[PDB]
Amino acid sequence: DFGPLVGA
Amino acid sequence: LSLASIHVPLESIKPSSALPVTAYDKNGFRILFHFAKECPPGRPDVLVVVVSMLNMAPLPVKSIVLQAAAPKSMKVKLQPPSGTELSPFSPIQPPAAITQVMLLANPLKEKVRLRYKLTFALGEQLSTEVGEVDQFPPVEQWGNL
């Protein structure tokens, strides 16, 4: 169970 | 759990004694994770990672965007990158590199796994690369790496 993709 | 108020300046990051791990390597474009020696002030739960991107191929790479996802029980944050393009390698000059500070909060001290989506362009040609990395320092050693 992962969180959402995160970017700068 | 948050990382919103955390920004670790590149220049402030001391080297750990750990070896960099390979997150992605394809067509002369390699991204390594460099684990920092220390944790942000007041944040023993945060692993500071210097992500390096190097281009050893004859072609230039631009529009480089790295994104990551961490387990729900953790938090991941990517600070702005040093750049978004990598010139072609040229024997005459030191390789072109991009650095990006990535922060990972693991309060519960679980095993770390990090997913990522790499996006970039060769001219107008688009590329999308996805992967999973699970080679991290023992959470117990974070802060004194």
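In chain A, numbers come from Swiss-Prot; the residues present are 438-445, in order.
Structure method, as recorded: X-ray crystallography, 2.2 Å.
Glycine is treated like the rest: Cβ placed from N, Cα and C.
Under the heading of mutagenesis, Swiss-Prot lists A:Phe439 to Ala, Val, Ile, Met or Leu and annotates it as follows: Abolishes the interaction with AP1G1, AP1G2, GGA1, GGA2 and GGA3. Look at A:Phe439 (mutagenesis position): DSSP puts it in a strand. Counting Cβ atoms from all protein chains shown, A:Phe439 (mutagenesis position) has 16 others lying within 10 Å of its own Cβ.
Among the mutagenesis results in Swiss-Prot, A:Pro441 to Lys, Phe, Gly or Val has the note: Abolishes the interaction with AP1G1, AP1G2, GGA1, GGA2 and GGA3. The residue drawn here is the original one. Counting Cβ atoms from all protein chains shown, A:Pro441 (mutagenesis position) has 10 others lying within 10 Å of its own Cβ.
According to Swiss-Prot, the mutagenesis experiment A:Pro441 to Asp or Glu carries the following note: Reduces the interaction with AP1G2, GGA1, GGA2.
In Swiss-Prot, a published mutagenesis experiment is listed as A:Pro441 to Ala, annotated Abolishes the interaction with AP1G2, GGA1 and GGA2.
According to Swiss-Prot, the mutagenesis experiment A:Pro441 to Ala, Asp or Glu carries the annotation: Reduces the interaction with AP1G1 and GGA3.
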